[PDB]
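For reference, the structure discussed in these notes is given below.
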Amino acid sequence: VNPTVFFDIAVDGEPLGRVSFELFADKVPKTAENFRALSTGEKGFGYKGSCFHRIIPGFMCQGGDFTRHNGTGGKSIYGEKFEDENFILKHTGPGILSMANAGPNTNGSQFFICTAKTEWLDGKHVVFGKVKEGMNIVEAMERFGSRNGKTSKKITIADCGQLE
């Protein structure tokens, strides 16, 4: 019953591949629903065409700022940054999908995909999904990041939506 969504990734406009995610609506419904709705674009805005603006190899790939494209923007589907739903799920290794934020109860649209275990983030960032297929595509993306997070090529969500 948990929804599956996909991102089709491009690198400087060239197709790279598809990453799919299981979203844990059973455990974090409000947080899963935000991401799913942003991924389909059914509210009139969302992830399609946005970039991964911060990528640090061995740590994580961050995206979801579809409004300012640099980590200063993004918005939820709810009309105003939302609460940390719960911290049931932990940052237990590569593939974990988690909400970026600006402190307690400030969730918008930005997220990260872990490429390692990042337990120091437990209790600070709401984990709400996990890569189901295409972790190799995330690994290929990661190689275009750098120590300070700046990417050396433009990493884009060329298309996205819900699978079934």
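We're sticking with Swiss-Prot numbering for chain A, so the shown stretch reads 2-165, in order.
Cβ atoms are placed via backbone N, Cα and C, with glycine included.
Annotated in Swiss-Prot:
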- 7-163: domain 'PPIase cyclophilin-type' (DOMAIN)
- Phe60 to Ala: Loss of ability to stimulate MAPK/ERK phosphorylation (MUTAGEN)
- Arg69 to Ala: No effect on peptidyl-prolyl cis-trans isomerase activity. Reduced interaction with BSG/CD147 and ability to induce leukocyte chemotaxis (MUTAGEN)
- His70 to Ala: No effect on peptidyl-prolyl cis-trans isomerase activity. Reduced interaction with BSG/CD147 and ability to induce leukocyte chemotaxis (MUTAGEN)
- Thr107 to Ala: No effect on peptidyl-prolyl cis-trans isomerase activity. Reduced interaction with BSG/CD147 and ability to induce leukocyte chemotaxis (MUTAGEN)
- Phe113 to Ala: Reduced ability to stimulate MAPK/ERK phosphorylation (MUTAGEN)
- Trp121 to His: No effect on peptidyl-prolyl cis-trans isomerase activity (MUTAGEN)
- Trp121 to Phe: 75-fold decrease of sensitivity to CsA (MUTAGEN)
- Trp121 to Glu: Loss of peptidyl-prolyl cis-trans isomerase activity (MUTAGEN)
- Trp121 to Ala: 200-fold decrease of sensitivity to CsA. Reduced ability to stimulate MAPK/ERK phosphorylation (MUTAGEN)
- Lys125 to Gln: Acetylation-mimetic mutant; no effect on its interaction with TARDBP (MUTAGEN)
- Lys125 to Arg: Loss of acetylation and interaction with TARDBP (MUTAGEN)
- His126 to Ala: Loss of peptidyl-prolyl cis-trans isomerase activity and interaction with HCV NS5A. Loss of ability to stimulate MAPK/ERK phosphorylation (MUTAGEN)
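Here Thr107 (mutagenesis position) comes close to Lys82: these same-chain residues lie at least six apart in sequence, with C-beta atoms under 8 angstroms from its C-beta.
A separation of roughly 21 Å, to the nearest angstrom, links the Cα atoms of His126 (mutagenesis position) and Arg69 (mutagenesis position).
Put simply, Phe60 is the one of the mutagenesis positions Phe60, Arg69, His70, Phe113 whose Cα lies nearest to the Cα of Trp121 (mutagenesis position). Local packing around the mutagenesis positions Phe60, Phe113, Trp121 was summarised as the count of other Cβ atoms within 10 Å of each Cβ; on this measure the leading residue is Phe113. Look at the Cβ of each of the mutagenesis positions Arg69, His70, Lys125, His126 and count the other Cβ atoms within 10 Å; the largest number goes with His126. Cα to Cα, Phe60 (mutagenesis position) and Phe113 (mutagenesis position) are separated by 10 Å. Rounded to a whole number, the C-alpha distance linking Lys125 (mutagenesis position) with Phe113 (mutagenesis position) is 13 angstrom.
On the backbone, the CA of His70 (mutagenesis position) and the CA of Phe113 (mutagenesis position) stand 14 Å apart.
Cα of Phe113 (mutagenesis position) to Cα of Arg69 (mutagenesis position): a distance of 16 Å.
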